[PDB]
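Data block below; observations after.
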Amino acid sequence: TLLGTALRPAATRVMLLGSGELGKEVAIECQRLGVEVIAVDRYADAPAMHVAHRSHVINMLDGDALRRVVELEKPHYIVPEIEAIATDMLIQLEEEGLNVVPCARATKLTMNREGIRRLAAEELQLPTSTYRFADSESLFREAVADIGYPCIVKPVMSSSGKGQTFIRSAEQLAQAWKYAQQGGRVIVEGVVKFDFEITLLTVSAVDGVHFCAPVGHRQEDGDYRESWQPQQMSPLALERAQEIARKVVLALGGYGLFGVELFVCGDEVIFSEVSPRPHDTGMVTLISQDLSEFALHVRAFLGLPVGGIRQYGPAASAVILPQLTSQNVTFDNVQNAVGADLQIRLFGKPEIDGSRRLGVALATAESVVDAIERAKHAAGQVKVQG
Amino acid sequence: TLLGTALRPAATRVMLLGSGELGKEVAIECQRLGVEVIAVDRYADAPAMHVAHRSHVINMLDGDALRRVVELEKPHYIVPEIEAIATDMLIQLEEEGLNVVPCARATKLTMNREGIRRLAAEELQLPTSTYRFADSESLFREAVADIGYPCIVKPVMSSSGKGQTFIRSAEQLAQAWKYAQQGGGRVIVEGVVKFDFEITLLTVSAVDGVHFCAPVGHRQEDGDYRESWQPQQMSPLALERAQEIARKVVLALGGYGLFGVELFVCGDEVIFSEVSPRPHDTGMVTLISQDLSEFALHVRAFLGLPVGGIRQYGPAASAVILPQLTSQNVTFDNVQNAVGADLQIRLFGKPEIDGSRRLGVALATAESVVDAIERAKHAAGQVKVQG
Ligand SMILES: Nc1ncnc2c1ncn2[C@@H]1O[C@H](COP(=O)(O)OP(=O)(O)OP(=O)(O)O)[C@@H](O)[C@H]1O
Ligand SMILES: Nc1ncnc2c1ncn2[C@@H]1O[C@H](COP(=O)(O)OP(=O)(O)OP(=O)(O)O)[C@@H](O)[C@H]1O
Ligand SMILES: [Cl-]
Ligand SMILES: [Cl-]
Ligand SMILES: [Mg+2]
Ligand SMILES: [Mg+2]
Ligand SMILES: [Mg+2]
Ligand SMILES: [Mg+2]
Ligand SMILES: [Mg+2]
Ligand code: NA
Ligand code: NA
């Protein structure tokens, strides 16, 4: 592995397609190795742009737009941060010689639920919830009847729990459909009754597949609120979780860190979905590991061996997710949100108009329970105004 | 403490005066809090500028130039990375209401050996090498005569060893005096301390008081640190004494921030040497060794936030990547052999080199400090620096 010096002729150039808080840390990790960073998003002054050598604003779902920026910047790597991007162009570009992280196919399969679910369940024969896809209200109703109650309906292209409804009875059929349309095609999944859920951060690298200690999390409105590590699990469940994760990542292909979402039922594990990149719940790794999930993703995609990952003990993250409308957000009472074994991150997002993740609180303790309280408490201390 | 959002009207603005690798990490820590960063240096594309919102290239020794940039950017904090700045202008600006980290007086006292040394030895009554100031070869010649051999001669406005000479013999004096003019017309003649080892006691002064990082040991060569490690093994008595010295010094200098207190240890005795009113290069080991790096600590402190505690993650070490060549397009090969479990490397982004220059650093942890040092050294040594 050979790296150039940023801004010099032999520079190693990385293009980030999505400049949110996750891309921001990847940018900082690239910058720490003198890697040249070009940050792309759909709005100006996006978090990763604050720490990039150059920034561009385009429609990331527009293949033509994608090709233009790639031709202009000639990056060695293209690192997407989200699912909603021009995956067919990524495939083309990859064929033309661009290194798409982890690979264009991994991005194509995961941008919509159909690609990934069918691969996991049908091709890899991994355990998953029951599911049925639907492209009409009528077919939607037929799917629910077959799957049974309760079930969850979700748009095939969505994130953060958007357009999803937990369906308990036929009464909600009409509204569930509407709501889902607001997020065409949908997935209807049977409800898995897990003991708990985890994110297994799995790194595929030149030296093999590595696993971070399991990360547990709390969802609210199908969006992450708190995360912690390590999540206690049986030896058998851990092993089965690792086998599943290893299969998924290798099937998807290429080097990078993946966030494998799993449901745990005693010693049994069920596959949910996977981010072919750093995962939001993995932000806990900003305090809990020697190498954060961001540092690990960078290490792997550059072709360097991971070697190993150190976990420092019980830790947790808690989101800073206010609700307001402002283009000039401020954060007060910060003196009461940081301290011994307690930190915060403020993303630099330029504005908000409703609910948006503006930061994260991080803590360590002698138990995950204590870490979770410490982190939640700190996040709540922050006085968001605008 | 109220923080705005960078690039927004209520943004909190930090101006870095010096954009090297140390400034680069402070910038990162500011950016992690959505603090707006303006990186200033005397050359373009300095490391901290890569990660800043914007930058300016000026002669930091030119007070007017300094005022102009300051006035243009209206920063809420002015954070120096080096001694070579128009400190007089810092004083004024502070007088006009600017927040200089840790305080302007602190910078002034330490940019001139005569200030800090007199403060420490005289005012503070602390243990230091013997020394003498002089304004003429006569006085110099005279002084070296008072100190004896061997002895060190340093400009009063010198760093990285620039303009220094270790004198064991009279023949040198030709040179000595002339060298003290090469770099930096006044000097200091210090006695030689025969310590068991040197340490850097990273001391943070914040709203919740003064806290210490575990002592950092190091190896210097040709005025450049080569390897540093933590924690350096010393007696509790010695550590206790070191902290005392550090506290006394930081509080006397005043202001919030992270200070690098340089000390010598002989048995249970500790001798004050000097202090950086900012993060110290040897403290780069803290990038792997603690929950809060010296850079994170500096920012936490200057922003008026509480530190609470500092966690140390066992034996750790840093080893510099310090090649010597001339190039404006450096590349680094064999990196795959410089990273792995408990091992990381940093490459600074310096635009060019023309002689000896620090281009990166290797960081390692292990079961023993010795093992940590070797792991780090070996890693730094595997990087192939091409021109
Ligand atoms: N079949 C299922 N059974 C039980 N709970 C489920 C099921 N599907 C999803 N959930 C719950 O809803 C949460 C969100 O689901 P999911 O991750 O599929 O949505 P998303 O929109 O893709 O969110 P993101 O991509 O941000 O993780 C899960 O983390 C889990 O708590
Ligand atoms: N009196 C002394 N006795 C023994 N060694 C000394 C003495 N003064 C300096 N040294 C050695 O030289 C190194 C550099 O000395 P000093 O720190 O005073 O120089 P400097 O130019 O101010 O460098 P910097 O500001 O970058 O540390 C010390 O770290 C120490 O190893
Ligand atoms: Cl996404
Ligand atoms: Cl189906
Ligand atoms: Mg998802
Ligand atoms: Mg999410
Ligand atoms: Mg999910
Ligand atoms: Mg000095
Ligand atoms: Mg020194
Ligand atoms: Na920039
Ligand atoms: Na790839």
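Chain B residue numbers are taken from Swiss-Prot; in order, the displayed residues are 2-185, 190-392.
Structure determined by X-ray crystallography, 1.6 Å.
Keep in mind that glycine also has a Cβ here, set from the backbone N, Cα and C atoms.
According to Swiss-Prot, the N(1)-(5-phospho-beta-D-ribosyl)glycinamide binding site annotation covers B:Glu22, B:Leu23, B:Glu82, B:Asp286, B:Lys355, B:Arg362, B:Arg363, on the basis of experimental evidence. A sphere of 10 angstroms centred on the C-beta of B:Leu23 (N(1)-(5-phospho-beta-D-ribosyl)glycinamide binding site) encloses 24 other C-beta atoms.
Swiss-Prot lists B:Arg114, B:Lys155, B:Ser160, B:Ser161, B:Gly162, B:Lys163, B:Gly164, B:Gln165, B:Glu195, B:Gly196, B:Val197, B:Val198, B:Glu203 with the feature ATP binding site. Taken residue by residue with DSSP, B:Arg114 (ATP binding site) is part of a helix.
What Swiss-Prot lists as Mg(2+) binding site is B:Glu267, B:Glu279, and the listing cites experimental evidence. In the three-state DSSP scheme, B:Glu279 (Mg(2+) binding site) is classed as strand. Sequence-distant neighbours of B:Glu279 (Mg(2+) binding site) (same chain, 6+ apart, CB under 8 A from its CB) are B:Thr111, B:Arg114, B:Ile117, B:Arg118, B:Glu267.
In Swiss-Prot, a published mutagenesis experiment is listed as B:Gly162 to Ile, annotated Strong decrease in the reaction rate for the conversion of formate to FGAR and in the affinity for formate. 3- and 2-fold decrease in the affinity for ATP and GAR, respectively. Under a cutoff of 8 A between CB atoms, and with a sequence separation of 6+ in the same chain, the neighbours of B:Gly162 (mutagenesis position) are B:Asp227, B:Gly228, B:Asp229.
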Reduced DSSP assignment, B:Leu23 (N(1)-(5-phospho-beta-D-ribosyl)glycinamide binding site): helix
Straight-line distance in Å that links Cα of B:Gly185 with Cα of B:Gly190 while 4 residues remain unmodelled: 8
Residues near B:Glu22 (N(1)-(5-phospho-beta-D-ribosyl)glycinamide binding site) in space but at least six apart in sequence (CB under 8 A): B:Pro48, B:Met289, B:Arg351, B:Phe353, B:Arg363, B:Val366
N(1)-(5-phospho-beta-D-ribosyl)glycinamide site shell beyond B:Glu22, B:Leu23, B:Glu82, B:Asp286, B:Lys355, B:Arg362, B:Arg363, criterion: Cβ within 8 Å of Cβ centroid: B:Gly21, B:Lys25, B:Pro48, B:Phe353
Subset of B:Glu82, B:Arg114, B:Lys355, B:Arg362 (binding-site residues) with C-beta under 8 Å from chain A: B:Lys355
Reduced DSSP assignment, B:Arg362 (N(1)-(5-phospho-beta-D-ribosyl)glycinamide binding site): coil
Using Cα positions only, nearest of the binding-site residues to B:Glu82 (N(1)-(5-phospho-beta-D-ribosyl)glycinamide binding site) (B:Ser160, B:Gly164, B:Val197, B:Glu203): B:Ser160
Where the C-beta lies under 6 angstroms from ligand 2, the matching recorded positions among B:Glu82, B:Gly162, B:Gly164, B:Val197, B:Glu203, B:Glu279: B:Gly162, B:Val197, B:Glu203, B:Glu279
Sequence-ordered binding-site residues from B:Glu82, B:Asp286, B:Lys355 with Cβ under 6 Å of an atom of ligand 8: none
Between B:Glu203 (ATP binding site) and B:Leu23 (N(1)-(5-phospho-beta-D-ribosyl)glycinamide binding site), the C-alpha gap once rounded to whole angstrom: 21
